[PDB]
Amino acid sequence: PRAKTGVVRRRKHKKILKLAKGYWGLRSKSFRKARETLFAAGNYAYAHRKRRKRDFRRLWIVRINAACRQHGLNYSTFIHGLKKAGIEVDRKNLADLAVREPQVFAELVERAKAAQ
Amino acid sequence: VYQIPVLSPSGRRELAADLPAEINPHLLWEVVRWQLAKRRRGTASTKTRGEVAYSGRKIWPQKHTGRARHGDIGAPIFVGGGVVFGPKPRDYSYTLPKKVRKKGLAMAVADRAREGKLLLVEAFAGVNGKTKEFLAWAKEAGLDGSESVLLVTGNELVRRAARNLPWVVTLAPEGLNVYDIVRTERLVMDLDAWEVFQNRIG
Amino acid sequence: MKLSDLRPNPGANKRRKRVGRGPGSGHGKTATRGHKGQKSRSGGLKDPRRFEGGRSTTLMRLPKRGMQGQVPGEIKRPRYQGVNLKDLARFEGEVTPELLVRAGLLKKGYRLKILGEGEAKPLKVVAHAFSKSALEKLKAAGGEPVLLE
Amino acid sequence: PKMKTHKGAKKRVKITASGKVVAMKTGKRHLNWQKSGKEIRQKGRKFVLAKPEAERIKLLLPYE
RNA sequence: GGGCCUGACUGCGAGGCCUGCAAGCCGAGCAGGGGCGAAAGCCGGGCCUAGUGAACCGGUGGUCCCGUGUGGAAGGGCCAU
RNA sequence: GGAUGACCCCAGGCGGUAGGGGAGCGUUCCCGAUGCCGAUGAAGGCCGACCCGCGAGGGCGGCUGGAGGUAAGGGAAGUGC
RNA sequence: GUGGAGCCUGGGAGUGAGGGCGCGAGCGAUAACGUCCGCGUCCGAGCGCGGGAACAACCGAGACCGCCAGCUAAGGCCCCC
RNA sequence: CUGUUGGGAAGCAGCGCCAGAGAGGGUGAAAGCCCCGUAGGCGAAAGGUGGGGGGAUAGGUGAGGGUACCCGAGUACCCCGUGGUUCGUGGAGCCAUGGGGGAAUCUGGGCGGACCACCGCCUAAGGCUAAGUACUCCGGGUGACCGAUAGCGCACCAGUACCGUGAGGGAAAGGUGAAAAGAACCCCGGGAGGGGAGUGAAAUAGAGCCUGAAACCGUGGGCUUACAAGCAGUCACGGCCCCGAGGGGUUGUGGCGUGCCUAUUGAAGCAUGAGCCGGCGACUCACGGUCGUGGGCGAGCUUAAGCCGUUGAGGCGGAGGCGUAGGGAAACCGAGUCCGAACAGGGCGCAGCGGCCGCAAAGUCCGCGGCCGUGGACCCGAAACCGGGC
RNA sequence: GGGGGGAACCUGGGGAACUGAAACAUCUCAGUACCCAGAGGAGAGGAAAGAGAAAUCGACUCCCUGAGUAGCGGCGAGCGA
Ligand SMILES: NC(=[NH2+])NCCC[C@H](N)C(=O)O
Ligand SMILES: [Mg+2]
Ligand SMILES: [Mg+2]
Ligand SMILES: [Mg+2]
Ligand SMILES: [Mg+2]
Ligand SMILES: [Mg+2]
Ligand SMILES: [Mg+2]
Ligand SMILES: [Mg+2]
Ligand SMILES: [Mg+2]
Ligand SMILES: [Mg+2]
Ligand SMILES: [Mg+2]
Ligand SMILES: [Mg+2]
Ligand SMILES: [Mg+2]
Ligand SMILES: [Mg+2]
Ligand SMILES: [Mg+2]
Ligand SMILES: [Mg+2]
Ligand SMILES: [Mg+2]
Ligand SMILES: [Mg+2]
Ligand SMILES: [Mg+2]
Ligand SMILES: [Mg+2]
Ligand SMILES: [Mg+2]
Ligand SMILES: [Mg+2]
Ligand SMILES: [Mg+2]
Ligand SMILES: [Mg+2]
Ligand SMILES: [Mg+2]
Ligand SMILES: [Mg+2]
Ligand SMILES: [Mg+2]
Ligand SMILES: [Mg+2]
Ligand SMILES: [Mg+2]
Ligand SMILES: [Mg+2]
Ligand SMILES: [Mg+2]
Ligand SMILES: [Mg+2]
Ligand SMILES: [Mg+2]
Ligand SMILES: [Mg+2]
Ligand SMILES: [Mg+2]
Ligand SMILES: [Mg+2]
Ligand SMILES: [Mg+2]
Ligand SMILES: [Mg+2]
Ligand SMILES: [Mg+2]
Ligand SMILES: [Mg+2]
Ligand SMILES: [Mg+2]
Ligand SMILES: [Mg+2]
Ligand SMILES: [Mg+2]
Ligand SMILES: [Mg+2]
Ligand SMILES: [Mg+2]
Ligand SMILES: [Mg+2]
Ligand SMILES: [Mg+2]
Ligand SMILES: [Mg+2]
Ligand SMILES: [Mg+2]
Ligand SMILES: [Mg+2]
Ligand SMILES: [Mg+2]
Ligand SMILES: [Mg+2]
Ligand SMILES: [Mg+2]
Ligand SMILES: [Mg+2]
Ligand SMILES: [Mg+2]
Ligand SMILES: [Mg+2]
Ligand SMILES: [Mg+2]
Ligand SMILES: [Mg+2]
Ligand SMILES: [Mg+2]
Ligand SMILES: [Mg+2]
Ligand SMILES: [Mg+2]
Ligand SMILES: [Mg+2]
Ligand SMILES: [Mg+2]
Ligand SMILES: [Mg+2]
Ligand SMILES: [Mg+2]
Ligand SMILES: [Mg+2]
Ligand SMILES: [Mg+2]
Ligand SMILES: [Mg+2]
Ligand SMILES: [Mg+2]
Ligand SMILES: [Mg+2]
Ligand SMILES: [Mg+2]
Ligand SMILES: [Mg+2]
Ligand SMILES: [Mg+2]
Ligand SMILES: [Mg+2]
Ligand SMILES: [Mg+2]
Ligand SMILES: [Mg+2]
Ligand SMILES: [Mg+2]
Ligand SMILES: [Mg+2]
Ligand SMILES: [Mg+2]
Ligand SMILES: [Mg+2]
Ligand SMILES: [Mg+2]
Ligand SMILES: [Mg+2]
Ligand SMILES: [Mg+2]
Ligand SMILES: [Mg+2]
Ligand SMILES: [Mg+2]
Ligand SMILES: [Mg+2]
Ligand SMILES: [Mg+2]
Ligand SMILES: [Mg+2]
Ligand SMILES: [Mg+2]
Ligand SMILES: [Mg+2]
Ligand SMILES: [Mg+2]
Ligand SMILES: [Mg+2]
Ligand SMILES: [Mg+2]
Ligand SMILES: [Mg+2]
Ligand SMILES: [Mg+2]
Ligand SMILES: [Mg+2]
Ligand SMILES: [Mg+2]
Ligand SMILES: [Mg+2]
Ligand SMILES: [Mg+2]
Ligand SMILES: [Mg+2]
Ligand SMILES: [Mg+2]
Ligand SMILES: [Mg+2]
Ligand SMILES: [Mg+2]
Ligand SMILES: [Mg+2]
Ligand SMILES: [Mg+2]
Ligand SMILES: [Mg+2]
Ligand SMILES: [Mg+2]
Ligand SMILES: [Mg+2]
Ligand SMILES: [Mg+2]
Ligand SMILES: [Mg+2]
Ligand SMILES: [Mg+2]
Ligand SMILES: [Mg+2]
Ligand SMILES: [Mg+2]
Ligand SMILES: [Mg+2]
Ligand SMILES: [Mg+2]
Ligand SMILES: [Mg+2]
Ligand SMILES: [Mg+2]
Ligand SMILES: [Mg+2]
Ligand SMILES: [Mg+2]
Ligand SMILES: [Mg+2]
Ligand SMILES: [Mg+2]
Ligand SMILES: [Mg+2]
Ligand SMILES: [Mg+2]
Ligand SMILES: [Mg+2]
Ligand SMILES: [Mg+2]
Ligand SMILES: [Mg+2]
Ligand SMILES: [Mg+2]
Ligand SMILES: [Mg+2]
Ligand SMILES: [Mg+2]
Ligand SMILES: [Mg+2]
Ligand SMILES: [Mg+2]
Ligand SMILES: [Mg+2]
Ligand SMILES: [Mg+2]
Ligand SMILES: [Mg+2]
Ligand SMILES: [Mg+2]
Ligand SMILES: [Mg+2]
Ligand SMILES: [Mg+2]
Ligand SMILES: [Mg+2]
Ligand SMILES: [Mg+2]
Ligand SMILES: [Mg+2]
Ligand SMILES: [Mg+2]
Ligand SMILES: [Mg+2]
Ligand SMILES: [Mg+2]
Ligand SMILES: [Mg+2]
Ligand SMILES: [Mg+2]
Ligand SMILES: [Mg+2]
Ligand SMILES: [Mg+2]
Ligand SMILES: [Mg+2]
Ligand SMILES: [Mg+2]
Ligand SMILES: [Mg+2]
Ligand SMILES: [Mg+2]
Ligand SMILES: [Mg+2]
Ligand SMILES: [Mg+2]
Ligand SMILES: [Mg+2]
Ligand SMILES: [Mg+2]
Ligand SMILES: [Mg+2]
Ligand SMILES: [Mg+2]
Ligand SMILES: [Mg+2]
Ligand SMILES: [Mg+2]
Ligand SMILES: [Mg+2]
Ligand SMILES: [Mg+2]
Ligand SMILES: [Mg+2]
Ligand SMILES: [Mg+2]
Ligand SMILES: [Mg+2]
Ligand SMILES: [Mg+2]
Ligand SMILES: [Mg+2]
Ligand SMILES: [Mg+2]
Ligand SMILES: [Mg+2]
Ligand SMILES: [Mg+2]
Ligand SMILES: [Mg+2]
Ligand SMILES: [Mg+2]
Ligand SMILES: [Mg+2]
Ligand SMILES: [Mg+2]
Ligand SMILES: [Mg+2]
Ligand SMILES: [Mg+2]
Ligand SMILES: [Mg+2]
Ligand SMILES: [Mg+2]
Ligand SMILES: [Mg+2]
Ligand SMILES: [Mg+2]
Ligand SMILES: [Mg+2]
Ligand SMILES: [Mg+2]
Ligand SMILES: [Mg+2]
Ligand SMILES: [Mg+2]
Ligand SMILES: [Mg+2]
Ligand SMILES: [Mg+2]
Ligand SMILES: [Mg+2]
Ligand SMILES: [Mg+2]
Ligand SMILES: [Mg+2]
Ligand SMILES: [Mg+2]
Ligand SMILES: [Mg+2]
Ligand SMILES: [Mg+2]
Ligand SMILES: [Mg+2]
Ligand SMILES: [Mg+2]
Ligand SMILES: [Mg+2]
Ligand SMILES: [Mg+2]
Ligand SMILES: [Mg+2]
Ligand SMILES: [Mg+2]
Ligand SMILES: [Mg+2]
Ligand SMILES: [Mg+2]
Ligand SMILES: [Mg+2]
Ligand SMILES: [Mg+2]
Ligand SMILES: [Mg+2]
Ligand SMILES: [Mg+2]
Ligand SMILES: [Mg+2]
Ligand SMILES: [Mg+2]
Ligand SMILES: [Mg+2]
Ligand SMILES: [Mg+2]
Ligand SMILES: [Mg+2]
Ligand SMILES: [Mg+2]
Ligand SMILES: [Mg+2]
Ligand SMILES: [Mg+2]
Ligand SMILES: [Mg+2]
Ligand SMILES: [Mg+2]
Ligand SMILES: [Mg+2]
Ligand SMILES: [Mg+2]
Ligand SMILES: [Mg+2]
Ligand SMILES: [Mg+2]
Ligand SMILES: [Mg+2]
Ligand SMILES: [Mg+2]
Ligand SMILES: [Mg+2]
Ligand SMILES: [Mg+2]
Ligand SMILES: [Mg+2]
Ligand SMILES: [Mg+2]
Ligand SMILES: [Mg+2]
Ligand SMILES: [Mg+2]
Ligand SMILES: [Mg+2]
Ligand SMILES: [Mg+2]
Ligand SMILES: [Mg+2]
Ligand SMILES: [Mg+2]
Ligand SMILES: [Mg+2]
Ligand SMILES: [Mg+2]
Ligand SMILES: [Mg+2]
Ligand SMILES: [Mg+2]
Ligand SMILES: [Mg+2]
Ligand SMILES: [Mg+2]
Ligand SMILES: [Mg+2]
Ligand SMILES: [Mg+2]
Ligand SMILES: [Mg+2]
Ligand SMILES: [Mg+2]
Ligand SMILES: [Mg+2]
Ligand SMILES: [Mg+2]
Ligand SMILES: [Mg+2]
Ligand SMILES: [Mg+2]
Ligand SMILES: [Mg+2]
Ligand SMILES: [Mg+2]
Ligand SMILES: [Mg+2]
Ligand SMILES: [Mg+2]
Ligand SMILES: [Mg+2]
Ligand SMILES: [Mg+2]
Ligand SMILES: [Mg+2]
Ligand SMILES: [Mg+2]
Ligand SMILES: [Mg+2]
Ligand SMILES: [Mg+2]
Ligand SMILES: [Mg+2]
Ligand SMILES: [Mg+2]
Ligand SMILES: [Mg+2]
Ligand SMILES: [Mg+2]
Ligand SMILES: [Mg+2]
Ligand SMILES: [Mg+2]
Ligand SMILES: [Mg+2]
Ligand SMILES: [Mg+2]
Ligand SMILES: [Mg+2]
Ligand SMILES: [Mg+2]
Ligand SMILES: [Mg+2]
Ligand SMILES: [Mg+2]
Ligand SMILES: [Mg+2]
Ligand SMILES: [Mg+2]
Ligand SMILES: [Mg+2]
Ligand SMILES: [Mg+2]
Ligand SMILES: [Mg+2]
Ligand SMILES: [Mg+2]
Ligand SMILES: [Mg+2]
Ligand SMILES: [Mg+2]
Ligand SMILES: [Mg+2]
Ligand SMILES: [Mg+2]
Ligand SMILES: [Mg+2]
Ligand SMILES: [Mg+2]
Ligand SMILES: [Mg+2]
Ligand SMILES: [Mg+2]
Ligand SMILES: [Mg+2]
Ligand SMILES: [Mg+2]
Ligand SMILES: [Mg+2]
Ligand SMILES: [Mg+2]
Ligand SMILES: [Mg+2]
Ligand SMILES: [Mg+2]
Ligand SMILES: [Mg+2]
Ligand SMILES: [Mg+2]
Ligand SMILES: [Mg+2]
Ligand SMILES: [Mg+2]
Ligand SMILES: [Mg+2]
Ligand SMILES: [Mg+2]
Ligand SMILES: [Mg+2]
Ligand SMILES: [Mg+2]
Ligand SMILES: [Mg+2]
Ligand SMILES: [Mg+2]
Ligand SMILES: [Mg+2]
Ligand SMILES: [Mg+2]
């Protein structure tokens, strides 16, 4: 018996073109350019999932640094002090305290100054 | 080994049969594959790039046209050209070993015997060729058409009367075959067919 | 047992290897042929059993030996097939060429020669020849060697 | 169609009971005046072909 | 340097070196019949590593294995070159 | 572990071209099928932010369409761009 | 020394254009992103990740998946960062 | 047959009936019983056939003994040159014959692979001869055959249109609906086209007609954009719009970021290929081999062509094949054998698990799978070579 | 009585090359493709101046097998009773 293409390729192409919705020009209209764009997009998302963890740690550290310098020490002294005081609140929560609970963050600065 | 109900004007007697104890499903599958393959027509066919109607002329020069190079238009790259590795007329039959067929036959009957779905009969009372007659005989025989039946008898008149029934498959004893046995929920043979069956599996 | 229960045993019907059907299969593109060269081509190599890339082949450098024959061919002569005493153990009474041919021991068109592997039986054994030891063993066992011509 | 026996092999080689391939040693067809008795004598024996070459030759003899 | 000599053996060959193959290389020991030596022993060419060429086809000497109905023969095989 | 992939627990491996092996998805056709799904709407088309699946895919829902389609389990290939 | 170790038999391959770097030589001119070998390495196939401004093979390190958690490597900590 | 939903019943429901017929195709949808059929039967005045039956006719028919008349001529035969055969000059016979020479009539002649002898086989140089075999323009039956880029080149007015001086080359192009009920009439328009009306179950089924994807073009709407550096995405946050601790759309800013494929030591590469979309497009099949694997049987395993049956039924058939012994160039011997003087040494060979019973196995058969040989053998592509024509 | 036609099949008279031999000439492809003459529903062949070892068989044709055997072969590729 013969098995022609039939419906199979159109359905395969429509799955790809649906994923490429929103892309520019033929990148969302042509099956070939959509798939090439999707190849890059998939690698980017994987790479940026990793990169997002670093991006947010940088931001925390910058905010933590500025809150520290209002109390007369720098970030790197503040982190060492927390290490010697045994405090393990992470940078996501330290940065939130720096903005939302300045009293609590100040007492943390106190503990860090005292630990050295 | 097996106790087989017989249907008689003198009541449901019992006959003993030396049917195999072990039903081997893979082997039964091998017989059916053979039965279904050897009946194939093998008439699918296509045309090669040599058998298609076009000329062997090179459609345009090798070089300097700006097109891809080509020879004749029967090449399978062309719409309307030959088929690459299409079906050709083919013989699907093969010689399954005789002992596998014979032993397959016995296992298919033995499987029906072990379910209680095998029934032997001495005669078919008033079955003289008419469907309504075989129906009346079947009713008393316990064959109400709720189960498909493979009817194996040499009585030509009995086969003619039963054969139009959607739930009956009819065979002469020399035609007993495992595909037809396994196709049907019940097995009914007269004592004569039961005997040519025994001669075959011996 | 019905048709929807008929199944081959595991491994009785394996799927084929389909090449040139896509990256995920592991056999896409070059279709397990590697890259270029004569072997990748449709039509492929010269017979690997013989050809050696142009050098004189392993086989052709070895010497011929023996009678190869001449036209008009094989000289017709009587041929013998050995049958051991052990193979005769199944028989009783009188074993002969025609009988051993039936049981699948002797091949048609061959004269019978009894050889001496195994134990002789008290049998009348008709044959075209006997090894020295087959004679010894058959006499000593009470059997009777009858020698045809 | 059915394979053809290679007759160059059939004239040079034999398959033994266990499937080894045995051939006559090379090198004493001629130029023998200055070869020692040891060379002539040992070149008159059969030898067992190395496994890779023996497998190829056996494929050439499908009906032995 | 001299004496006697032909082992510059025949039939084999445990075991190895080398090595893709095919080749190449070393070889104790047993038998036959020898050489030299009182003997122990040595001798299967040459202090050693180059001095060489697989097959196919054909010549020659031997062998007396095959011999196309049979006996021969033709022509082959085998051993040596 | 329990007893034979029932599932759980602990540990370890899991970059990859040529290439070797394994397990699956889907397409056409046959048995299953004188069956079963179907005008209270087949196939195909167009949607979906929902469900299942690692994935290839499979469901389900709405719209279109207007007459076909075809299960568990197996079989065969003009089988996936 | 229990390792995606080793050995045996067999089925299937692909490869037989390498390249950079370190070290050891030859060739070259104590030239070449030169060339030809040896030992090793990486790229090839890790054009995946951090550093080196950018950059296959230099330094760091062998990416199963997820996390808006933590510790480090080379390299960094005036601003871009 | 009735009811019922429906444009329509064959669907569903009630109650029946036929069947040597429940193959299949129609009918407004899905029908054994409405139609065409199917099973089972029946049928030729005329022409054709008639291999079967019957009848003619042609033709066919003894034994000794003697006689030695006849028994296929430029033939046999030999030589030369070639062909045929498995035979390529080979030890080269046989069969055929272009050249030369050239018989005999059975006590004649040819053959059994040079030749000779022996022993046999056959009767050359005249002719005919059914059947079993091949093929498929034609008709029919049937498909794990195609379904409009497929299947014949052609489903259709095709060997046409068109191309070529000619030989020759050689397309595309199927589908309204159940029924034409194929849209009277009015309105804008020169017409085309449309808007109403009307038909229809349906009219984006309206003839440029089933379904009606994609590229491509346009109208409307949401978000967004004129200080901005870009393989066009991705991660984050915010704004707006939409659907109702959530999600979809959009993208302002910030971070990161060198297309795909091919070929390469190495490509984003300024190296190859691709305008975009849709459809067609490349590892197969037969036979043999080798190994693996699922079964059958096991010192055995297995049939081939056929024959009989069946009409999607299987069986019969042992001729033959592989295996059961090897070694040797062979004669030959044989669990051995070959080299050899060897009784030497060496090469190549030789030897199940349980309690008579299971089980397992040599081997072999069939299925499946990898790979090999033979074929075009994964697909496309030369320049060329040859034949017959134009 | 002939003439001319007929898809394929058949017989006879002539008869390539690419290709294969990983070059090529013998060899192969192949007495194939093709040209020509003729036959007919078939055609050819056919009633032993046979076979070839069986003290044997008994026209011819065709299928299976014998058998990729016997042999043939730049004893190569291959060919093949
Ligand atoms: N006795 C029988 N074979 N019955 C078979 C039923 C019908 C079958 N199709 C035939 O043609 O006969
Ligand atoms: Mg396709
Ligand atoms: Mg299609
Ligand atoms: Mg498609
Ligand atoms: Mg696709
Ligand atoms: Mg679709
Ligand atoms: Mg799809
Ligand atoms: Mg967008
Ligand atoms: Mg665009
Ligand atoms: Mg645009
Ligand atoms: Mg578009
Ligand atoms: Mg993706
Ligand atoms: Mg990630
Ligand atoms: Mg990353
Ligand atoms: Mg990290
Ligand atoms: Mg400070
Ligand atoms: Mg720290
Ligand atoms: Mg910490
Ligand atoms: Mg078929
Ligand atoms: Mg075709
Ligand atoms: Mg065809
Ligand atoms: Mg063609
Ligand atoms: Mg052609
Ligand atoms: Mg053609
Ligand atoms: Mg034509
Ligand atoms: Mg043509
Ligand atoms: Mg042509
Ligand atoms: Mg041409
Ligand atoms: Mg042409
Ligand atoms: Mg060009
Ligand atoms: Mg141009
Ligand atoms: Mg162009
Ligand atoms: Mg082109
Ligand atoms: Mg072009
Ligand atoms: Mg061209
Ligand atoms: Mg072409
Ligand atoms: Mg062509
Ligand atoms: Mg063509
Ligand atoms: Mg075309
Ligand atoms: Mg076609
Ligand atoms: Mg066409
Ligand atoms: Mg066509
Ligand atoms: Mg094709
Ligand atoms: Mg092809
Ligand atoms: Mg082709
Ligand atoms: Mg056929
Ligand atoms: Mg097959
Ligand atoms: Mg067959
Ligand atoms: Mg049998
Ligand atoms: Mg029936
Ligand atoms: Mg039926
Ligand atoms: Mg039934
Ligand atoms: Mg039936
Ligand atoms: Mg398969
Ligand atoms: Mg296959
Ligand atoms: Mg697989
Ligand atoms: Mg597949
Ligand atoms: Mg794939
Ligand atoms: Mg694989
Ligand atoms: Mg791979
Ligand atoms: Mg590719
Ligand atoms: Mg491979
Ligand atoms: Mg492969
Ligand atoms: Mg390969
Ligand atoms: Mg390459
Ligand atoms: Mg390569
Ligand atoms: Mg390539
Ligand atoms: Mg290469
Ligand atoms: Mg190449
Ligand atoms: Mg290669
Ligand atoms: Mg090709
Ligand atoms: Mg080639
Ligand atoms: Mg050379
Ligand atoms: Mg021979
Ligand atoms: Mg002959
Ligand atoms: Mg006795
Ligand atoms: Mg040879
Ligand atoms: Mg030699
Ligand atoms: Mg010699
Ligand atoms: Mg010689
Ligand atoms: Mg010397
Ligand atoms: Mg010597
Ligand atoms: Mg010498
Ligand atoms: Mg010697
Ligand atoms: Mg054989
Ligand atoms: Mg001296
Ligand atoms: Mg001296
Ligand atoms: Mg002396
Ligand atoms: Mg040794
Ligand atoms: Mg060696
Ligand atoms: Mg040397
Ligand atoms: Mg001595
Ligand atoms: Mg001595
Ligand atoms: Mg001595
Ligand atoms: Mg002395
Ligand atoms: Mg001495
Ligand atoms: Mg010595
Ligand atoms: Mg010297
Ligand atoms: Mg000296
Ligand atoms: Mg020297
Ligand atoms: Mg030498
Ligand atoms: Mg030589
Ligand atoms: Mg040669
Ligand atoms: Mg010779
Ligand atoms: Mg001689
Ligand atoms: Mg003799
Ligand atoms: Mg003779
Ligand atoms: Mg004599
Ligand atoms: Mg003699
Ligand atoms: Mg003489
Ligand atoms: Mg002689
Ligand atoms: Mg010699
Ligand atoms: Mg775990
Ligand atoms: Mg991996
Ligand atoms: Mg695996
Ligand atoms: Mg599947
Ligand atoms: Mg599935
Ligand atoms: Mg698919
Ligand atoms: Mg079909
Ligand atoms: Mg059906
Ligand atoms: Mg159906
Ligand atoms: Mg229903
Ligand atoms: Mg309706
Ligand atoms: Mg609807
Ligand atoms: Mg479907
Ligand atoms: Mg379909
Ligand atoms: Mg879906
Ligand atoms: Mg739908
Ligand atoms: Mg509708
Ligand atoms: Mg229908
Ligand atoms: Mg189905
Ligand atoms: Mg299924
Ligand atoms: Mg089945
Ligand atoms: Mg098929
Ligand atoms: Mg295809
Ligand atoms: Mg490993
Ligand atoms: Mg490894
Ligand atoms: Mg493989
Ligand atoms: Mg290779
Ligand atoms: Mg290579
Ligand atoms: Mg090379
Ligand atoms: Mg190289
Ligand atoms: Mg290179
Ligand atoms: Mg190198
Ligand atoms: Mg390397
Ligand atoms: Mg570089
Ligand atoms: Mg270096
Ligand atoms: Mg240094
Ligand atoms: Mg250096
Ligand atoms: Mg050096
Ligand atoms: Mg300088
Ligand atoms: Mg370099
Ligand atoms: Mg340098
Ligand atoms: Mg240098
Ligand atoms: Mg290196
Ligand atoms: Mg590479
Ligand atoms: Mg690296
Ligand atoms: Mg690596
Ligand atoms: Mg890469
Ligand atoms: Mg990067
Ligand atoms: Mg880097
Ligand atoms: Mg960097
Ligand atoms: Mg940087
Ligand atoms: Mg890197
Ligand atoms: Mg890893
Ligand atoms: Mg830290
Ligand atoms: Mg550091
Ligand atoms: Mg810096
Ligand atoms: Mg900073
Ligand atoms: Mg109504
Ligand atoms: Mg009604
Ligand atoms: Mg009803
Ligand atoms: Mg019927
Ligand atoms: Mg119907
Ligand atoms: Mg029907
Ligand atoms: Mg129905
Ligand atoms: Mg239906
Ligand atoms: Mg109907
Ligand atoms: Mg009828
Ligand atoms: Mg009728
Ligand atoms: Mg007379
Ligand atoms: Mg008389
Ligand atoms: Mg006379
Ligand atoms: Mg005469
Ligand atoms: Mg005359
Ligand atoms: Mg002549
Ligand atoms: Mg000739
Ligand atoms: Mg001749
Ligand atoms: Mg010769
Ligand atoms: Mg001759
Ligand atoms: Mg006479
Ligand atoms: Mg005479
Ligand atoms: Mg004659
Ligand atoms: Mg003569
Ligand atoms: Mg003669
Ligand atoms: Mg004769
Ligand atoms: Mg003779
Ligand atoms: Mg005579
Ligand atoms: Mg004769
Ligand atoms: Mg007749
Ligand atoms: Mg005739
Ligand atoms: Mg005839
Ligand atoms: Mg016919
Ligand atoms: Mg027809
Ligand atoms: Mg179809
Ligand atoms: Mg159809
Ligand atoms: Mg069309
Ligand atoms: Mg067409
Ligand atoms: Mg269509
Ligand atoms: Mg037609
Ligand atoms: Mg037309
Ligand atoms: Mg012109
Ligand atoms: Mg014209
Ligand atoms: Mg033309
Ligand atoms: Mg057309
Ligand atoms: Mg119409
Ligand atoms: Mg219509
Ligand atoms: Mg109007
Ligand atoms: Mg008007
Ligand atoms: Mg007007
Ligand atoms: Mg007007
Ligand atoms: Mg109008
Ligand atoms: Mg209007
Ligand atoms: Mg209306
Ligand atoms: Mg309606
Ligand atoms: Mg519509
Ligand atoms: Mg419509
Ligand atoms: Mg329709
Ligand atoms: Mg439409
Ligand atoms: Mg439209
Ligand atoms: Mg717009
Ligand atoms: Mg500015
Ligand atoms: Mg602005
Ligand atoms: Mg961005
Ligand atoms: Mg952020
Ligand atoms: Mg939102
Ligand atoms: Mg957003
Ligand atoms: Mg870029
Ligand atoms: Mg780059
Ligand atoms: Mg791609
Ligand atoms: Mg490319
Ligand atoms: Mg390139
Ligand atoms: Mg290049
Ligand atoms: Mg380059
Ligand atoms: Mg670029
Ligand atoms: Mg560019
Ligand atoms: Mg360029
Ligand atoms: Mg480019
Ligand atoms: Mg290029
Ligand atoms: Mg273009
Ligand atoms: Mg486009
Ligand atoms: Mg496409
Ligand atoms: Mg394959
Ligand atoms: Mg094929
Ligand atoms: Mg095949
Ligand atoms: Mg196989
Ligand atoms: Mg097998
Ligand atoms: Mg069996
Ligand atoms: Mg067994
Ligand atoms: Mg055979
Ligand atoms: Mg055997
Ligand atoms: Mg032998
Ligand atoms: Mg001797
Ligand atoms: Mg021995
Ligand atoms: Mg031994
Ligand atoms: Mg077995
Ligand atoms: Mg292989
Ligand atoms: Mg071919
Ligand atoms: Mg092919
Ligand atoms: Mg192939
Ligand atoms: Mg030209
Ligand atoms: Mg030429
Ligand atoms: Mg030429
Ligand atoms: Mg011409
Ligand atoms: Mg004429
Ligand atoms: Mg004429
Ligand atoms: Mg005529
Ligand atoms: Mg001829
Ligand atoms: Mg010519
Ligand atoms: Mg030629
Ligand atoms: Mg050819
Ligand atoms: Mg060819
Ligand atoms: Mg070849
Ligand atoms: Mg050639
Ligand atoms: Mg070549
Ligand atoms: Mg050439
Ligand atoms: Mg020829
Ligand atoms: Mg001819
Ligand atoms: Mg032809
Ligand atoms: Mg003529
Ligand atoms: Mg004519
Ligand atoms: Mg006829
Ligand atoms: Mg005739
Ligand atoms: Mg005649
Ligand atoms: Mg006569
Ligand atoms: Mg045989
Ligand atoms: Mg020939």
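Since chain B takes its numbers from Swiss-Prot, the residues it shows come out as 6-207.
Recorded method for this deposit: X-ray crystallography, 2.3 Å.
Backbone N, Cα and C atoms are what each Cβ position is placed from, and that goes for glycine too.
Listed in sequence order, the residues of the same chain lying 6 or more apart from B:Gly55 (mutagenesis position) and placing their CB within less than 8 Å of its CB are B:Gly79, B:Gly87. B:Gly55 (mutagenesis position) falls outside any helix or strand according to DSSP and counts as coil. Looking at Swiss-Prot, the entry for mutagenesis of B:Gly55 to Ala says: Increases Ptase activity of hybrid ribosomes to a value greater than that of pure E.coli ribosomes. Increases binding of a tRNA analog to the P site.
Listed in Swiss-Prot is the mutagenesis experiment B:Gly55 to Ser, annotated as follows: No effect on Ptase activity of hybrid ribosomes. No change in binding of a tRNA analog to the A or P site.
Recorded in Swiss-Prot as a mutagenesis result, B:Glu56 to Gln carries the remark: Restores Ptase activity of hybrid ribosomes to that of pure E.coli ribosomes. Significantly increases binding of a tRNA analog to the P site.
Taking all protein chains in view, 11 other C-beta atoms sit within 10 angstroms of the C-beta of B:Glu56 (mutagenesis position). Under its mutagenesis annotations, Swiss-Prot gives B:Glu56 to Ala the following note: Further decreases Ptase activity in E.coli hybrid ribosomes. Significantly decreases binding of a tRNA analog to the A or P site.
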